[PDB]
Amino acid sequence: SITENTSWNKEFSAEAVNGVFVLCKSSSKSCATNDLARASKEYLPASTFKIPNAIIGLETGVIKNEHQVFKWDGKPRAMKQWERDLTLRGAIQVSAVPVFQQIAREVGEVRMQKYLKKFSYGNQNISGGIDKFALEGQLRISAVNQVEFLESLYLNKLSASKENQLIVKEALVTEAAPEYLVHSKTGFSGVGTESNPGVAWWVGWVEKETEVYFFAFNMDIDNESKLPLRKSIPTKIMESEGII
Amino acid sequence: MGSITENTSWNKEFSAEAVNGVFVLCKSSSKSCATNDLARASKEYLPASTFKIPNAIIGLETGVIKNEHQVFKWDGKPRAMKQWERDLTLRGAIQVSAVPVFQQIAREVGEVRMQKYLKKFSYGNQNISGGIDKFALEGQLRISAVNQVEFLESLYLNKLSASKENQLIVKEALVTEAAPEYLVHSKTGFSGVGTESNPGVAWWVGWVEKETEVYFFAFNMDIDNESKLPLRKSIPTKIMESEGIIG
């Protein structure tokens, strides 16, 4: 069940953003959204794919453990912040694409397909090359599917050891307050065109008191200056919902 | 740890606030610790609420705590603090130092199992005399700052005599600050104000994961006035900031 909440529209209009926010209290059996249609529309995951990629990396033994350090070979990487040794949490938090490209290569297409089928992850379409299907290939996932996936992860219900799910959940912590804890991941496929915008994501969950809130935000983006809106729009909504 | 050195230049942070205390700070890769006071780094104090770290691990390990999603329900009876008068998660109970929640956990673990695990953990003087529900706050248990960092490093490495899963659960419950560069896991402790001539103790212990390095720390100080309590964070925070670790 997905219910439309019209009051959330104001955050989108004020910024002239075409986007969707899906928010679910307790569980994904009853989510709310600004846009029913877009809630289930499927977009490139981009770096939000680091969440299942990290779990799969761990499950297959490609990532040896929680403490593995991904060493930089000294060769140029697309962003300077990726040019350094990284922990799993570090590689996730700076969205170190080439670290995860190599994890994916080692996982391989057969195992990647299998796990995306186990995880019910989007259209499960990994075509486009093993090291780029989430960024420029055919893989698509909706805000609703993101939230279902994240809930399973939260409950340790994915087809993966509890251990590996905890390892990844810790790597996803992005805000700690006395009141609440935020686990989240951003994604950004690029700017595309005016006529064919890229997509920007912020997905995760918030634990406040004894409650949990699963969230997925996405927006069309054709200009990188608009990127911070992927956090300020959903944060504003959750602030006024009294969540963060 | 592999080594320890006294760095008396940190004393400035203690002097500024007229605080008698110790900071221990250890770099994981090099296994080396520094402290402002070698003598106090080895002195053993009441762990107070810092005992909620091992207690949480033991509660989980013995099955007393069911999983990381257990809600500790408030029965409705008045508690010593308003902030405890509510249902609490594991991280919740830990973060507001809900004594009654952890006293009940300890009662259910019991002395024999509690004694076993503190031996396994090499936790302090391993003395649980005083009552199963108050040894850590007003009984006979004592732990040094050096032992705190050893204990915490074992936890970080999932090397404690407990399942990886349970240590993982407690680690995430201990997260107190997340930045894109560093993650801080920590726990406070406060035994009381004691007296003028016999002060209480206040703690802040934890570790910081910065880039590919990890820093284990343990702070304690004498305290005879609750107004001084914030110093248990600001003093070691200032030291770690000046070391370039946090902030």
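Chain A is numbered as in Swiss-Prot; the shown residues are, in order, 21-264.
Looking at the header, which is where the method is noted, we find X-ray crystallography, 2.2 Å.
Every residue, even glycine, has its Cβ placed from backbone N, Cα and C.
Pulled from Swiss-Prot:
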type: ACT_SITE; residues: A:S67; note: active site, acyl-ester intermediate
type: MUTAGEN; residues: A:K70 to A; note: Abolishes catalytic activity
type: BINDING; residues: A:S115, A:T206, A:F208, A:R250; note: beta-lactam binding site
type: MUTAGEN; residues: A:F153 to S; note: Increases resistance to ceftazidime about 30-fold in P.aeruginosa strains PA01 and PA14; when associated with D-157
type: MUTAGEN; residues: A:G157 to D; note: Increases resistance to ceftazidime about 15-fold in P.aeruginosa strains PA01 and PA14. Increases resistance to ceftazidime about 30-fold in P.aeruginosa strains PA01 and PA14; when associated with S-153
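Counting Cβ atoms from all protein chains shown, A:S115 (beta-lactam binding site) has 19 others lying within 10 Å of its own Cβ. Listed in chain order, the extra residues whose Cβ falls within 8 Å of the Cβ center of the beta-lactam site residues A:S115, A:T206, A:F208, A:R250 are A:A66, A:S67, A:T68, A:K205, A:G207, A:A220, A:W221, A:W222, A:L247. A gap of 13 Å separates the Cα atoms of A:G157 (mutagenesis position) and A:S67 (active site, acyl-ester intermediate). Cα to Cα, A:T206 (beta-lactam binding site) and A:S67 (active site, acyl-ester intermediate) are separated by 6 Å. Across the structure, A:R250 (beta-lactam binding site) and A:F153 (mutagenesis position) are spaced 22 Å apart at their Cα atoms. Considering only the recorded positions A:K70, A:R250, the Cβ with the fewest other Cβ atoms within 10 Å is that of A:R250. Rounded to the nearest whole angstrom, the C-alpha distance between A:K70 (mutagenesis position) and A:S115 (beta-lactam binding site) is 8.
The Cβ neighbour count for A:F208 (beta-lactam binding site), using a 10 Å radius over every protein chain in view, is 20. Spread of the beta-lactam binding residues is 15 Å (greatest Cα-Cα distance among A:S115, A:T206, A:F208, A:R250). Rounded to a whole value, the Cα-Cα separation of A:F208 (beta-lactam binding site) and A:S67 (active site, acyl-ester intermediate) is 7 Å. On its own chain, A:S67 (active site, acyl-ester intermediate) has A:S115, A:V117, A:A154, A:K205, A:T206, A:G207, A:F208, A:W221 as residues at least 6 apart in sequence with a Cβ closer than 8 Å to its own Cβ. Under a cutoff of 8 A between CB atoms, and with a sequence separation of 6+ in the same chain, the neighbours of A:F153 (mutagenesis position) are A:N145, A:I146, A:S147, A:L159. The Cβ neighbour count for A:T206 (beta-lactam binding site), using a 10 Å radius and every protein chain shown, is 20. Cβ contacts within 10 Å of A:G157 (mutagenesis position), excluding its own Cβ and spanning all protein chains shown: 16.
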